[PDB]
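A.B. asks: For reference, the structure I am asking about is given below.
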Amino acid sequence: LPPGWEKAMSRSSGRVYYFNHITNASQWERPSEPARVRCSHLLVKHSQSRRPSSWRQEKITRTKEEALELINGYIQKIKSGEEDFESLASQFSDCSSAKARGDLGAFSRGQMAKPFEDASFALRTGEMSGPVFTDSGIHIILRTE
Ligand SMILES: O=C(N[C@H](Cc1nc2ccccc2[nH]1)C(=O)O)c1cc2ccccc2s1
């Protein structure tokens, strides 16, 4: 199995799914490296985020736990089709890339914080990460190219 994928078993179901420790993604189907990628993301800052401040809110005061409850709620809407990544990124992302629908443009290794970079490079085109953690907050990353 490819970059950082692993067999896991469902607690509710008893069915084998697959989990990516690098991207924190999980899917049911058995999964199937480039020089540059392009990613969008939705960032939710928390009180130990680097700059606890954003265009949404001048002091960010939510805790690491509450940030992850948000990221998990957003992930549910996105995965359920009830809203899409872009619309949620524009509305809710604490990153100023919110206005470009979360788009960060194309990049290569060396450019971005490493947790984010590894997740970016381990995603497949069109694939969405689970929650990924950097000193900035907790990201949901969507690899577009
Ligand atoms: O790194 C940035 N600044 C942070 C948010 C952030 N933190 C990151 C950590 C890793 C990768 C991208 C990231 N973006 C902020 O706005 O507080 C960027 C802002 C913008 C705005 C427009 C285009 C690219 C970028 S990259």
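The numbering of chain A matches Swiss-Prot: 7-38, 51-163, in order.
Determined by X-ray crystallography, 2.3 Å, according to the entry header.
Cβ from N, Cα, C; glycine included.
Not my notes, these are from Swiss-Prot:
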- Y23 to A: Reduced affinity for KIF20B (MUTAGEN)
- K63 to A: Loss of peptidyl-prolyl cis/trans isomerase activity. No effect on the interaction with IRAK3/IRAK-M. Abolishes IL33-mediated increase of IRAK3/IRAK-M protein levels (MUTAGEN)
- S71 to D or E: Loss of peptidyl-prolyl cis/trans isomerase activity, nuclear localization and cellular function (MUTAGEN)
- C113 to A: Loss of peptidyl-prolyl cis/trans isomerase activity; decrease in DNA repair of double-strand breaks by homologous recombination slightly less efficient than that observed with wild-type protein. No effect on RBBP8/CtIP (MUTAGEN)
A.B. asks: Could you check which of the mutagenesis positions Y23, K63, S71, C113 have their CB within less than 6 A of ligand 1?
C.D. replies: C113
A.B. asks: Which has the fewest other Cβ atoms within 10 Å: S71, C113, the mutagenesis positions listed?
C.D. replies: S71
A.B. asks: Taking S38 and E51 as the last and first modelled residues around a gap of 12, how many Å apart are their Cα atoms?
C.D. replies: 13
A.B. asks: For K63 (mutagenesis position), which residues of its chain lie six or more apart in sequence with Cβ-Cβ distance below 8 Å?
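C.D. replies: Long-range Cβ contacts: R69, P70, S71, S72, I78, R80, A85, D112, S154, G155.
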A.B. asks: Among all the protein chains here, how many other CB atoms are within 10 A of the CB of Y23 (mutagenesis position)?
C.D. replies: 15
